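Written out below as structure tokens is the structure these notes cover.
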Amino acid sequence: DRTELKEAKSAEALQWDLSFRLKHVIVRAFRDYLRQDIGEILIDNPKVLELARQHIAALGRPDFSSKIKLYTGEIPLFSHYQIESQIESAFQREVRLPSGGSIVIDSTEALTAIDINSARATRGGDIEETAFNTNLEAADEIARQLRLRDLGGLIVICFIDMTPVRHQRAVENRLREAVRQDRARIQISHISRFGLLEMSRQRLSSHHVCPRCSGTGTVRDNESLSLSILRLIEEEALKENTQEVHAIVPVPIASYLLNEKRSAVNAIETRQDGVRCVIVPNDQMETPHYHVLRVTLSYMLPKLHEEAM
Amino acid sequence: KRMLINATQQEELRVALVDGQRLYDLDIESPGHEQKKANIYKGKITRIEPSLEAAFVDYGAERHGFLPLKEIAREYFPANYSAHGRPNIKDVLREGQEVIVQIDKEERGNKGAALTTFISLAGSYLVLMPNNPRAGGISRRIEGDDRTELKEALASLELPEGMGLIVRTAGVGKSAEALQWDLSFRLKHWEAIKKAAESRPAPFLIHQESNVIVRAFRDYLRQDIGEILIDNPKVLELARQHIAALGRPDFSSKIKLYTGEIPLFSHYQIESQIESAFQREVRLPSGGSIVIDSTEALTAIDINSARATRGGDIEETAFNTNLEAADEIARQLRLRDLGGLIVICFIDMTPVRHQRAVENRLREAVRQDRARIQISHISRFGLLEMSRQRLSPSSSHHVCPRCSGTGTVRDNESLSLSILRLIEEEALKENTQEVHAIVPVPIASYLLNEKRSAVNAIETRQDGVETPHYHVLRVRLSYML
Amino acid sequence: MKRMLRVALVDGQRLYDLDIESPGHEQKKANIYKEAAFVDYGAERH
Amino acid sequence: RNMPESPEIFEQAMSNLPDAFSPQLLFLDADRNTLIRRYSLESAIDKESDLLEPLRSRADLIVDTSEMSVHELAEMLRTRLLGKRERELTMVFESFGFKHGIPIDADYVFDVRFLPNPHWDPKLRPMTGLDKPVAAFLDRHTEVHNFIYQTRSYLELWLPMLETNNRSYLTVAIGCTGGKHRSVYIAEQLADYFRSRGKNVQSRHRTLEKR
Amino acid sequence: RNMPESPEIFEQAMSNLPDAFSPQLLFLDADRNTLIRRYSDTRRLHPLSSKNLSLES
Amino acid sequence: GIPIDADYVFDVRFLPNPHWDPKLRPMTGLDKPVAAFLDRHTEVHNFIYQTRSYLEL
RNA sequence: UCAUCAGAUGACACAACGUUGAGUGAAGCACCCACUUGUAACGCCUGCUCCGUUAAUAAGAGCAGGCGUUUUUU
């Protein structure tokens, strides 16, 4: 069919659209769904619906848009009844399963990672079959959430360990089948002798690091920090031309620093003959977060240093 | 090589093996490791139990421990014992007696921790049963003529009456006299252990295990070592614990007790690397980056490198950054002590033989590693897998309170809208006449003002009704609720 | 059956795809607007 | 082949059957190509499906066997007909080595010292029970098959009672001296039979799992 | 399986054969050891398990 | 716990528990009344005998 | 605390390759590939391997620099 139109909605029908682009987002969501196997497209805001009517002429498909209609009831559509499950799923880092198993859609900086967690039932039975069963359910949910969360790239998975190689292969085949309905660039691979699974990409097209720890999942322990910062300070203390030492740290830190370890601090003053040491607990600073500056009242410098940093 | 030991503060025990001025092996002691297993101890029976036929004993504060009846030695039993099934612990001993005991089962249950009267001694070549004579013979791995001739060598050696011995699995057995040496050394240590315990009746720790010495010498130390450094001379003699007690005094030369006016680690200027061991991303040694993160399902690393934006550089230079990296990968590897699932994102290159080359650089580092490592070829996508079993089988603030492990911030606006829709879904629910809720203040700050009439609509619909920490309770003053 | 409902794509019963509006969009230069070492393409890093 | 031209007769005689034997109908479906893997090739099936359609209408149960498997079918059947008991076994087959000791927990155990020893051929000594060389080597010697059978029969006979009373585990442990060659093979095959019968199963080669 | 205890059953049944269609029999056989080695195809019991001692018997 | 000298182990739990009868519970294994209770139950016979067939074999 | 149910030890042995191909894994060690082509500069240096040498030191080679000053560009 393409061959005949090459010389040439018909090409005549195509010509009208070509004028605008040659002469020259939410409607682009309509361009994302060119399949248009959808009949019901209901809008609660009539102004948006009238904008859709303006976009029905630009879309140039009134016959496809015949079923489009603003609708009061989201619940009958499930827009206000069923959809909401997935609605918050797209931000659930972990997804339960109808089988009860679950996944952990991780966001490692180097690459995307997901392990699948079996339904941790009260007892264990036929754990191997359970693995494949849960695995199959998982695989199904995989592509769904994958597209839905809109993340792809260097994806890898770690399944529940699957001994029967042929059955593992069947699982892989299920994966191949998973995305047949999807329209995106995909390239699956085979299991890992480890048990990992290299996966495909989704780069076709809302958050930031957490306030505490600057996006690091964990936090180093205070007792660990009691010695770390101390070493830092003594290190900078030996810096030449240094007159005094400024230290910024949150309260629970300086607490166990000075009162609990006063001796070393004073010993640090005796070894570092002649260079002053100041330590400033600050409520605003986070548990790992702090600063330091060796070049104001002992209880009133942090304002100045804060105006600095 | 060069060995670095810092014990200025007894809390943190930082010890390291640095080639030249750069640290290689890592054993920073984590206080709270609490490897109480096999630690000689004192105390007094807390609760003789006829029903459990066992006696609680207060070694320490947490629990009163456990003592199976059968484990008890002659010293606990009275001079006039009787055999009637001997189930009677009250007949064996009245509680409160001073005790000799080693950690046996790491408390890992609400049930007590377990302890045994029959103590044991951990010798490099040998193991002594100071009291129980029954135990004896040779471990599995050593067999054959070794088993035959070693059984001749141990038979030639003489042990105190009533003392059993288990030759460690490292049964070279080449020097019967070496067996004699280390044994006797343990014998004097065992004699020194009970005497010192006779100091006082209170509960106290007679002996224990610490990477400071048990792991520092048997595992970390090698004959290749050229320098031995010690900061706290207080434990210099604690180092002489082994200087020759290991049976190889040749390190007497090695001992070089630190006496400089500079902290020993900076004296070799290693703290840069040391911090790298925790700093999330490490600048590549030649130049670039090697970024590490743990999925907690796996662990992944990436090597965005060359530290540039626009310049003249080539794929064989990026391939050059991949070879130089491989080592630093291994370094960081052994250092932060990873074990499990490890995957890379090597920047790929056209030269396939370069791929073979880089993996070859990786495998060479894997061979000199103490651990056991499985390796795999690169991926077609390039993600190369690798699994190294943890050498150290040892909630360390795993999730920050705001981060929750995710380290990711739900946008304030998104946070608001989720809450609003949840509210509406709650209002329409049967038996709803109010929607009280807890919400981060900053969200509320920009929330209502933009959504005055929106909330008005929310109210009209169902008439009659930090970022992670939001919890809305439906009702079938704000500042006090 | 398929229903479109923030933007929602319901395929039959389950939700086949999702689409949300956030400030800005993934548009190439002059999508909806208008060997030198440094140039002004809206920036100079590239 | 058994499909009548006029199914009115089918249901008529289906009426004829005596009451005591309750009839039930199961229908099956899978992907067209899925069926090809187990197996013109589109139209044969299409017209035949028209022939079969009355049954699917009359089907008591219809299953989608596209991703099916013997165990899937067996369990599906067990619940389909025998009904579901929350009481359920989980047989655990362990292969232990009498050197190391009888498993601390074990309901039944069987010594398999008499059966032919792969040990005799030296090329076999290293290889373990799950290396097809030895698997073959046994498979030939009949006595092995003889034992595998008789044992499977013994268990099968005493398996129902044990189902009663809601036992949560039943462990059978099979022991060679070393527990690498014979016991392993027997544990594996002997498991697979019971797997086929659809009861839940779990293998454990205790000696190999040491390292 | 479908083997009656009475002999004459299939005899008279063969008698009732209509259309004088040639009733040509076929029969297979092999040795005890071969059979046993072959009867272990995850197959059910020899229906003669009525306290029958052993597969062999 | 399992005796260390055991070469075979045959559980017998699922057989009818004589415990049900409180009268028989104090009586030991060798006491004829329990032998009667066991004799009353044929399943016992089935087990003994089938187990005799399993070993002898 | 009686019941019941659920919850790091003798005497041995270890050939021939004709176990050869009856049946070739498991883990190491080696080599061996592939096919789409889409900031400087100097200051002084409380020091670290080494390497040279004679003179172990010491002087000296290379200089992740900790940072002073100077222009200054990343």
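Using the numbering of Swiss-Prot, the residues shown for chain D are 58-96, 111-282, in order.
When the header is checked for method, it gives electron microscopy, 4.0 Å.
Using N, Cα and C of the backbone, Cβ positions are placed for all residues, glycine too.
For the mutagenesis of D:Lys270 to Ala, Swiss-Prot gives this note: Lack of activity. Does not bind GlmY and GlmZ; when associated with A-281; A-282 and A-283. The structure shown keeps the original residue. Annotation for D:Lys270 (mutagenesis position): spatial neighbours D:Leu160, D:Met162, D:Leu230, criterion Cβ-Cβ under 8 Å with sequence separation of six or more.
Classification of D:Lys281 (mutagenesis position) by DSSP places it within a helix. Annotation of the mutagenesis experiment D:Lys281 to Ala in Swiss-Prot: Lack of activity. Does not bind GlmY and GlmZ; when associated with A-270; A-282 and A-283.
Among the mutagenesis results in Swiss-Prot, D:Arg282 to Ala has the note: Lack of activity. Does not bind GlmY and GlmZ; when associated with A-270; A-281 and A-283. The residue drawn here is the original one. For D:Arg282 (mutagenesis position), the number of other Cβ atoms no farther than 10 Å from its own Cβ, over all displayed protein chains, is 4.
Around the Cβ of D:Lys281 (mutagenesis position), a 10 Å sphere holds 9 further Cβ atoms from the protein chains shown.
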